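Student: Quick one: the structure is below, questions incoming.
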Amino acid sequence: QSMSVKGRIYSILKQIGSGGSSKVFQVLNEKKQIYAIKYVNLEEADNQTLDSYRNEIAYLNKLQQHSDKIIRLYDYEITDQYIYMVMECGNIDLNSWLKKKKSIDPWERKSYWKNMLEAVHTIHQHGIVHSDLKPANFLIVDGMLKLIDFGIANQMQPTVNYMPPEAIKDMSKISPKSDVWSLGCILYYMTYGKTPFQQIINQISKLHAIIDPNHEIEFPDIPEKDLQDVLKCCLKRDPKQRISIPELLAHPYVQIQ
Ligand SMILES: CCOc1cc(-c2nncn2C)ccc1Nc1ncc2cc(C)nc(NCC(C)(C)C)c2n1
């Protein structure tokens, strides 16, 4: 019902999600201001998993200054038993919002796409490749999309649909082009209401369809135009032929209108 971080006291209202050892809570400080606290239990954690939480917290701190499209971290407490992270509170995650919302506005979709690109470009500049991008990694904070995690530490829950073909074939990798494919799948969902390989239920057959070059991804005609070109450029199976993020930021879809 109550917890202490550094010196400040916070009162728990409700739980948002869990990730094995991790937990996210909606809190309030002494001045009745809303915040989000991530609690990580380290009692069962090993030397490899401990260093992965140490690495993601360090990058979250450094990248605060570099972009406003990355979640805000205010303070943290790290001991041998736990981790407490005082972060900003979002309205909803992108996945929970996408499932509830039927039709999406084209001006809202265009705005969200630019936000995702800005956030993923920042981590790439610092040599980070997420490699597990999905809508749940993005948070809606006052009509703006912010990136929650960097994929260094372990994931959380409140799918193989966003996996690039090169990851499956690698059984010396990978490149920032892998995140471009995953981002493309999120945009394809915001455009057609389904992921490029959602139709296949059998996971063995679905994985074969992603790597198969003869398998043609469906691109139905829509009033937009530059949007259809982005989708075809992001969803290219060859990463060397796939579009880059600096190129995407200069594309007519992102710059014109
Ligand atoms: C006050 C409203 O709070 C939320 C309600 C919903 C939600 N609405 N319907 C369903 N859900 C889950 C979703 C998100 C938030 N805000 C939030 N803020 C800050 C957050 C920080 C972190 C590190 N992880 C969150 N979330 C984890 C998840 C993606 C795994 C959920 C965070 N979540």
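Residue numbers in this text run from 1 along the chain shown.
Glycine residues also receive a Cβ, built from the backbone N, Cα and C atoms like all the rest.
Annotation source Swiss-Prot lists active site, proton acceptor at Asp132. Summarising the annotation, Swiss-Prot assigns ATP binding site to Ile16, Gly17, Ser18, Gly19, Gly20, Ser21, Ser22, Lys23, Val24, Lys38 and lists sequence analysis as the type of evidence. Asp149 to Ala (Swiss-Prot position 664) appears in Swiss-Prot as a published mutagenesis result, with the remark: Loss of kinase activity. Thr159 to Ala (Swiss-Prot position 686) appears in Swiss-Prot as a mutagenesis experiment; the accompanying note says: Loss of kinase activity.
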Student: I want the residues beyond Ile16, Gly17, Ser18, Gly19, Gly20, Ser21, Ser22, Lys23, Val24, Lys38 whose C-beta is within 8 angstroms of the mean position of the ATP site's C-beta atoms, in chain order.
Tutor: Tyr39, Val40, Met156
Student: Consider only the recorded positions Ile16, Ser18, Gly20, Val24, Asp149, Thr159: which of them have a Cβ under 6 Å from an atom of ligand 1? Write none if no residue does.
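Tutor: The ones that qualify, in sequence order, are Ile16, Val24.
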Student: Of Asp132, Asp149, the recorded positions given in the record, which has the fewest other CB atoms within 10 A of its CB?
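Tutor: The recorded positions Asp132, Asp149 were compared, and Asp132 has the fewest Cβ atoms within 10 Å.
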Student: Across the 12-residue unmodelled segment, how far is the Cα of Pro158 from the Cα of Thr159, in Å?
Tutor: 14
Student: Of the recorded positions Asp132, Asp149, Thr159, which one sits closest to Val24 (ATP binding site) when you measure Cα to Cα?
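Tutor: Closest candidate to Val24 (ATP binding site), judged by Cα separation, is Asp149.
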Student: Please work out which residue of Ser18, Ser22, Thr159 has the most C-beta neighbours within 10 angstroms of its C-beta, and give that one of the recorded positions.
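Tutor: Going through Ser18, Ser22, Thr159 one by one, the largest Cβ count within 10 Å is at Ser22.
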Student: The record names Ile16, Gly17, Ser18, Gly19, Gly20, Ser21, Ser22, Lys23, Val24, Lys38 as the residues that bind ATP; what is their largest Cα to Cα distance in Å?
Tutor: 14
Student: What is the nearest of the recorded positions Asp132, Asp149, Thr159 to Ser22 (ATP binding site), using the Cα of each?
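Tutor: Going through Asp132, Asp149, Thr159 one by one, the closest to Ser22 (ATP binding site) is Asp149.
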Student: Rounded to a whole number, what is the Cα-Cα distance in Å spanning the 10-residue gap between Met171 and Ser172?
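Tutor: Roughly 11 Å, rounded to a whole number, separates the two Cα atoms.
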Student: Give me the long-range Cβ neighbours of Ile16 (ATP binding site): same chain, 6+ apart, Cβ under 8 Å, in sequence order.
Tutor: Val24, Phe25, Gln26, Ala36, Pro158
Student: Name the secondary structure element type, per DSSP in three states, that contains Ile16 (ATP binding site).
Tutor: strand
Student: Within 10 Å of the Cβ of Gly20 (ATP binding site), how many other Cβ atoms can be counted across all chains shown?
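Tutor: For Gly20 (ATP binding site), the count of other Cβ atoms within 10 Å is 13.
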